[PDB]
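Notes to accompany the following structure.
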Amino acid sequence: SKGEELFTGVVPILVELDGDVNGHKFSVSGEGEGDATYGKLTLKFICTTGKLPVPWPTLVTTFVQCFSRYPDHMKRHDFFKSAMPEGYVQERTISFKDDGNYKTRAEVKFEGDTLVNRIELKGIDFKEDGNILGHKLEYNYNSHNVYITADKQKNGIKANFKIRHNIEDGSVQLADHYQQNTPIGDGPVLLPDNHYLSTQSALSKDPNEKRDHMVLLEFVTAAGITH
Ligand SMILES: [Mg+2]
Ligand SMILES: [Mg+2]
């Protein structure tokens, strides 16, 4: 199909987010590249407004699942690439257990040859000395499965998953994710059978970077269907 062919090589990525969490307003810019042939993403994010008022890991899922590797036998289930180049809206509610929530609305599409993720994020109901506003989360990331189901009435998909953020005391802060994707354009899109994205992420720091930032290396493979 047309949109999957846009991803057979290395594709430059731009991410731009504006956020307001409990009235703390901030912006982040990111750049990198994806190689969906290998399910591979490399991204660097910079807080352009100063210090990020929430922990970097809490934003990883919000900051391009079109770069997932869909095995050849699963290509007919790849909604994300099928919506390209016109793109898709991706919306989430992220519910931090015993704390606040983020609501995100993003548009993922090509601008020229560059894959862009533009996000508005709103966070409310956070506790002033909870794990988020209190910055009690370790700078690391666990592996998780993203469970995808079709949403035919919206010509799109939904997903549900649980992200676990490690707390500095050794405990875990659960972030329940509910997700909806809808295509922006008028091209045909693929409505998938149930499957999941097996996702692993590593966070690091650029030793030469003094702005508040995050480097992300992520690998994602679609799975759960055998033939
Ligand atoms: Mg291929
Ligand atoms: Mg731990």
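Residues displayed in chain A correspond, in order, to Swiss-Prot positions 2-64, 68-231.
Using the three backbone atoms N, Cα and C, a Cβ is placed for every residue, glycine included.
The local packing around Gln69 (mutagenesis position), expressed as other Cβ atoms within 10 Å of its Cβ over all shown chains, amounts to 25. According to Swiss-Prot, the mutagenesis experiment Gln69 to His carries this note: In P4; leads to no detectable fluorescence. In mut2.2; shifts fluorescence lifetime from 3.03 to 1.94 ns; when associated with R-30 and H-145. In mut3.3; shifts fluorescence lifetime from 3.03 to 1.88 ns; when associated with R-30; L-46 and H-145.
A helical conformation is recorded for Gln69 (mutagenesis position) in the three-state DSSP classification. Experimental mutagenesis is annotated in Swiss-Prot for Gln69 to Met, with the remark: In Citrinine; leads to excitation and emission peaks of 516 and 529 nm, respectively; when associated with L-68; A-72 and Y-203.
Recorded in Swiss-Prot as a mutagenesis result, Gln69 to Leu carries the remark: In RSGFP4; increases fluorescence and shifts the major exitation peak to 489-490 nm; when associated with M-64 and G-65.
Here Swiss-Prot describes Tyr145 to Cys as a published mutagenesis experiment; the accompanying note says: In mut1.9; shifts fluorescence lifetime from 3.03 to 2.74 ns. All chains included, 23 other C-beta atoms sit within 10 angstroms of the C-beta of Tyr145 (mutagenesis position).
According to Swiss-Prot, the experimentally introduced change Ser147 to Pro is described as follows: Increases fluorescence at warmer temperatures such as 37 degrees Celsius. Secondary structure at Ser147 (mutagenesis position), as computed by DSSP, is coil. Here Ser147 (mutagenesis position) comes close to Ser202, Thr203, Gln204, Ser205: these same-chain residues lie at least six apart in sequence, with C-beta atoms under 8 angstroms from its C-beta.
A sphere of 10 angstroms centred on the C-beta of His148 (mutagenesis position) encloses 19 other C-beta atoms. Here Swiss-Prot notes a mutagenesis experiment, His148 to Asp, with the remark: In Cerulean; leads to improved quantum yield, a higher extinction coefficient and is 2.5-fold brighter than ECFP; when associated with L-64; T-65; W-66; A-72; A-145; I-146; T-153 and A-163.
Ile167 to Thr appears in Swiss-Prot as a mutagenesis experiment; the accompanying note says: In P11; increases fluorescence at 475 nm excitation and at warmer temperatures such as 37 degrees Celsius. In Esmerald; leads to brighter fluorescence; when associated with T-65; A-72; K-149 and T-153. In VisGreen; leads to brighter fluorescence; when associated with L-64; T-65; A-72 and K-149. The Cβ of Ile167 (mutagenesis position) lies under 8 Å from the Cβ of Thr62, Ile98, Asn146, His148, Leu178, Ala179, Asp180, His181, each of which sits 6+ residues away along the same chain.
The note that Swiss-Prot attaches to the published mutagenesis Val176 to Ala is: In mut2.1; shifts fluorescence lifetime from 3.03 to 2.50 ns; when associated with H-145 and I-198. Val176 (mutagenesis position) falls within a strand when secondary structure is assigned with DSSP.
The mutagenesis experiment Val193 to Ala is recorded by Swiss-Prot, whose note states: In mut1.5; shifts fluorescence lifetime from 3.03 to 2.72 ns; when associated with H-145. Secondary structure at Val193 (mutagenesis position), as computed by DSSP, is coil.
Counting only same-chain residues six or more apart in sequence, the Cβ atoms lying under 8 angstroms from the Cβ of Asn198 (mutagenesis position) belong to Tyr151, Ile152, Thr153, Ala154, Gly228. Quoted from Swiss-Prot, the note on the mutagenesis of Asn198 to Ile is: In mut2.1; shifts fluorescence lifetime from 3.03 to 2.50 ns; when associated with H-145 and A-176.
Swiss-Prot documents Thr203 to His, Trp or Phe as a published mutagenesis change and attaches the note Results in significantly red-shifted excitation and emission maxima. Taking all protein chains in view, 23 other C-beta atoms sit within 10 angstroms of the C-beta of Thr203 (mutagenesis position).
Mutagenesis annotation in Swiss-Prot: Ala206 to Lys, described as Abolishes the tendency to dimerize and leads to monomeric fluorescent proteins; the structure shown retains the original residue. The local packing around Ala206 (mutagenesis position), expressed as other Cβ atoms within 10 Å of its Cβ over all shown chains, amounts to 12. According to its DSSP assignment, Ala206 (mutagenesis position) is in a strand.
Experimental mutagenesis is annotated in Swiss-Prot for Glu222 to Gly, with the remark: Suppresses the 399 nm excitation peak, leaving only the longer wavelength peak at 475 nm. According to DSSP, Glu222 (mutagenesis position) is assigned to a strand segment. Of all Cβ atoms in the protein chains displayed, 22 besides its own lie within 10 Å of the Cβ of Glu222 (mutagenesis position).
In this view, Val176 (mutagenesis position) is surrounded by 15 other Cβ atoms within 10 Å of its Cβ, with every protein chain counted. Proximity of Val193 (mutagenesis position) to non-local residues of its own chain (separation of 6 or more, Cβ distance below 8 Å) is seen for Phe83, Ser86, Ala87, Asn159, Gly160, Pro187, given in sequence order.
Closest in space to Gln69 (mutagenesis position), of the mutagenesis positions given as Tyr145, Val176, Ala206, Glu222, is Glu222, taking the CA atom of each residue. Per Cα geometry, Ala206 is the residue among the mutagenesis positions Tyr145, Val176, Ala206 nearest to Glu222 (mutagenesis position).
Rounded to a whole value, the Cα-Cα separation of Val176 (mutagenesis position) and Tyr145 (mutagenesis position) is 11 Å. Across the fold, the C-alpha of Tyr145 (mutagenesis position) and the C-alpha of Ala206 (mutagenesis position) stand 6 Å from each other.
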